[PDB]
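> Structure incoming, see below.
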Amino acid sequence: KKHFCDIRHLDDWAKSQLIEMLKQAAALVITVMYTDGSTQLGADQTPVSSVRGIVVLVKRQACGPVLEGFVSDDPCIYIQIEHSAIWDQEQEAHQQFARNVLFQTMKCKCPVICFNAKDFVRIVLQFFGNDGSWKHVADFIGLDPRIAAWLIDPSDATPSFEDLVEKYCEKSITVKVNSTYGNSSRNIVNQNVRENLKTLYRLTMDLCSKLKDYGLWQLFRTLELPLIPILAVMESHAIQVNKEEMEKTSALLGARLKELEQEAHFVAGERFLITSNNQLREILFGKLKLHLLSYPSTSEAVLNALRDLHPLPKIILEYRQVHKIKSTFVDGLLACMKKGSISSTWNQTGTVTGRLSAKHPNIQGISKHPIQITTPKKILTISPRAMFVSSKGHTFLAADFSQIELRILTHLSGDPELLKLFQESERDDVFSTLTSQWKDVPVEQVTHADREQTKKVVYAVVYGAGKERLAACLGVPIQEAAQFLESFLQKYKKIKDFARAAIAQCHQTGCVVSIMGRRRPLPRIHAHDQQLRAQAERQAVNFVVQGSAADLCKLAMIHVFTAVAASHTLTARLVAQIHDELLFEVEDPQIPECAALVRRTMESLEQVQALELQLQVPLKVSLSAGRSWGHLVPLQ
DNA sequence: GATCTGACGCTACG
DNA sequence: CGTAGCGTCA
Ligand code: NA
C-alpha cells in the first residue's frame, strides 16, 4: 500500500530521495516478478511466463527514526521491465530513470540478496541494452541462498525457496509463494511479495551463518559469488553459426546413415532396428553367439573386442558415431538457434563436483576431433566445432590449462617423479617425457602414439573407470590397458598413497574436501554394503581431483574476467568455458595485448593468497587463436 | 485406434 | 566419476 510503489509514479524530488535511499541502504532484497504475477520465490523452474518487473526491498537497518513521507519503512519499489504496447518518449523517460535505479542496485555498497541472482543480473544487463556494457555488472555481488544450500549439500536436487525456508530457517516460518493474479488479487500478491522478501533476507542470513560454520564461507564469497555476473554475461551474448553448411552436413550424414543401415541389415542377415541396443544385443549374442566364440552389452569396449570376429560391430560403431554427430552436433544444434546464433544456458547448481553445466546446447560436450566420412553419392572431413564462427571483425582466443588433472594429482600426491617431470619447464609434450620416464625408454623413441597412450593412460587414472574405457578409447584390448595401468601405478607410489589417504579421510569425517574447501559428503562410506562403500570410496578419490580442477577453472575464469573488466582498452568478452579451457571473443587488433593479459593472469594462479592456496606445480597455459572454434592456430 | 511417458543404454566432453 | 542429450520400449 504505502509499502509498495511504482517508481514511475513518484514525483521527481521523491525519485532523487529514492536514489539517495538506495545509496544509504543497509541491504537490498530483490526478486523478479513475472506476468502471473509470480516470483522466483514461488515454485517453478520455468515460470512459463515473461518477466514483468523487479521488486526491491530497501532496508534501512540490518540508527534512529526516519520519515521520508513519500514512502513507509521499509519500502518496496517496483521497476517495470516488460515493454509497453506502443513505444514513445514517456517510455524512454521511464526507461531512463529505471536504468539509473537498477544500476544503483548493481553498484551499491550494501549486501544484495537475490534468490536467483544470475537471472536478475541477466534481466538487468539486457534491460540496459545500448546504455551499458557487460563491465557494469562485473563487480556485482548478490547473495544467492540457493548457491549457499548447494555448497552445503551439493547432491540434493535444486530446492525451491519454500523448501529452503522449511529447512534452514528456524522456526515455524510459513510463507505463501503461490499467489498469482486470478488465484488471488494484486494486494495479496504484493503483500506476500514483501513478507517473502523479508523471509528471504532472514533465510539468506541464516545460510551465510551455516556457510561460516561448515567452513564454506570463503569459497562462497570468492569463488561462487563473483562467478554469478559472469554466467549472466555469457547468456546475454550469442555465438554465430552456419545454418547452410549445417543443413548440407545434416543431409550428407543422413545419406551415409542410410548406407550403414542397409549394410548392417545385410550382414546381420536380418532386418532389425539399427538404433535399438536390445535387438543388436540379441543379434550379437543371441544368434551369432560371438561371446562364446572367443549376455554382455553393446558398449564400445565389447564391440572393439569383436571387431575381428564379424563385420557388424565395426558397422555399428561407425553408424553410432555418425548418428551421434549428425543428431546432436548438427541437427540438435540447429534447434537451439535463434537468429543465426546460439547461446547456452549455464547452471552453477548443476553438479556435485563444483563443475559448471551447460544447456541448449551443451557446449561443453561438443566433439573436439573432426570425423571422416566415406562420402556416398572423395573423403569428407567434418568438424562440428568449425560451425562456431566469430563475429566480424572479431576472433576466438582460447586458453587451455595444460595437463591440469595430472598437475592437480601431482600436487595432491606430491609424487617425486611427477613433480620432477613438471618442474623441468616447459619441455612440453609432457606426456612424451612421461612415457620415457615411465617406460624407461629414452626420449626420441617416444612417438605420437605413445604420447596418446600416456595421456589416455593418465586420464583413465585421474578420473577412473577405468580398465574398460581406457581400452575402448586407447584402441587396445582390455588386458593390455590394465597392464599399463598397473605399471603406471607402481611407478608412482604416492598416487595410491593419496587415494588411500582420501578414502581414510572420507571414512573419518564422513566427507571429503577439495583444495579450496568444497565439500562432498558421502554417507555411504559408512554403509555395510560392500559395493556401496566401494562406490563411495571411488567417488571420494574422484571428487578431490575433479573438484579441485573445477575450483581452479572457476578461479581462472573470475580472475581473467576481472582483469579484462578493469581495462580501459580491452573489449574481450568471455564467451564460453569448456572445463579446462576458456573461450573468448576478442576484437582483432586487441589479440596480442589480450593474449598477454590472459596468459599472465592464469599462470599467476599458482600462488594466490588468500586463498591460502599455493601449488607445488606451475600452471602452463596454452593459448590459441582463430576465426573459427574448429580451426585455432597455436599462438606464442 | 494414436501418442505419450518414465526408466534405462550409449558416449561425446573433461 | 559425472555432466548433457539422443535413442529405445513396456
Ligand atoms: Na505512465
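In order, the residues displayed for chain A correspond to 194-255, 267-498, 511-593, 601-859 in Swiss-Prot numbering, which applies throughout.
Determined via X-ray crystallography, 3.3 Å.
The backbone N, Cα and C atoms fix where each Cβ goes, and this holds for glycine too.
Got these off Swiss-Prot a minute ago, pasting:
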MUTAGEN   A:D623 to A  Abolishes catalytic activity
MUTAGEN   A:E675 to R  Reduces polymerase activity. No effect on accuracy
MUTAGEN   A:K679 to A  No effect on polymerase activity. Increases accuracy by ten-fold
> Provide the number of Cβ atoms within 10 Å of the Cβ of A:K679 (mutagenesis position), excluding the reference atom itself.
21
> Can you give me the same-chain residues 6 or more apart in sequence from A:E675 (mutagenesis position) with a CB-CB distance under 8 Å?
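Result: A:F654, A:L697.
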> May I ask which residues of the same chain, at least 6 positions away in sequence, place their Cβ under 8 angstroms from the Cβ of A:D623 (mutagenesis position)?
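Expected: A:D803, A:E804, A:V844, A:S845, A:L846, A:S847.
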> Quick one: 11 residues missing from A:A255 to A:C267, so how many Å between their CAs?
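Cα-Cα distance across the unmodelled segment: 10 Å.
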> Across the 7 residues that the deposited model omits, what is the distance in Å between the Cα of A:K593 and that of A:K601?
10
> In three-state terms from DSSP, label A:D623 (mutagenesis position) for me.
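In three-state terms, A:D623 (mutagenesis position) counts as strand.
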> Roughly how big, as a whole number of Å, is the Cα gap between A:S498 and A:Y511 that 12 unmodelled residues would have to close?
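Roughly 14 Å, rounded to a whole number, separates the two Cα atoms.
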> Going by DSSP, give the three-state secondary structure for A:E675 (mutagenesis position).
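SS state of A:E675 (mutagenesis position) = helix.
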